[PDB]
Amino acid sequence: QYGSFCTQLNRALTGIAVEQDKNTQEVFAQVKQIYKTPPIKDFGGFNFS
Amino acid sequence: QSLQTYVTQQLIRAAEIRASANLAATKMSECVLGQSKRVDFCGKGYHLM
C-alpha cells in the first residue's frame, strides 16, 4: 500500500554497490598490461624488495 | 514523505552532476584553452590539444 518506496530503496543501494567496482576499476585498472620486473634487481642500489 | 525522498535524491544526484560540471570546466580550461601536462587527464598519450 506504500507503493514503489520498496523498489526505490532496493534500487538505490544496488546503485551504490555496483559503483564500488567502478571506483576499484578506475583507481587500479589504469594499466593496460600486467608488467613484471626481471628476476635480477639491478635498480641502481634502490631496494624496492 | 514521497517528495522529501525525491528532492533528497535530486539534491544528491545534482551533486554528482555538479562534480562532473566542475570537472568538465576544469578540462575545458586546462585541456582546451591550454596544453595540460597532467598524465592521462587529457586522453591517453602525451596531450597536444
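Chain B residue numbers are taken from Swiss-Prot; in order, the displayed residues are 1002-1050.
Determined via electron microscopy, 3.7 Å.
Cβ atoms are placed via backbone N, Cα and C, with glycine included.
DSSP assigns B:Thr1027 (variant position) to a helix. Natural sequence variation is annotated in Swiss-Prot for B:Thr1027 to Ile, with the remark: In strain: Gamma/P.1.
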Surrounding CB atoms that lie within 10 Å of the CB of B:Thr1027 (variant position), all protein chains: 12
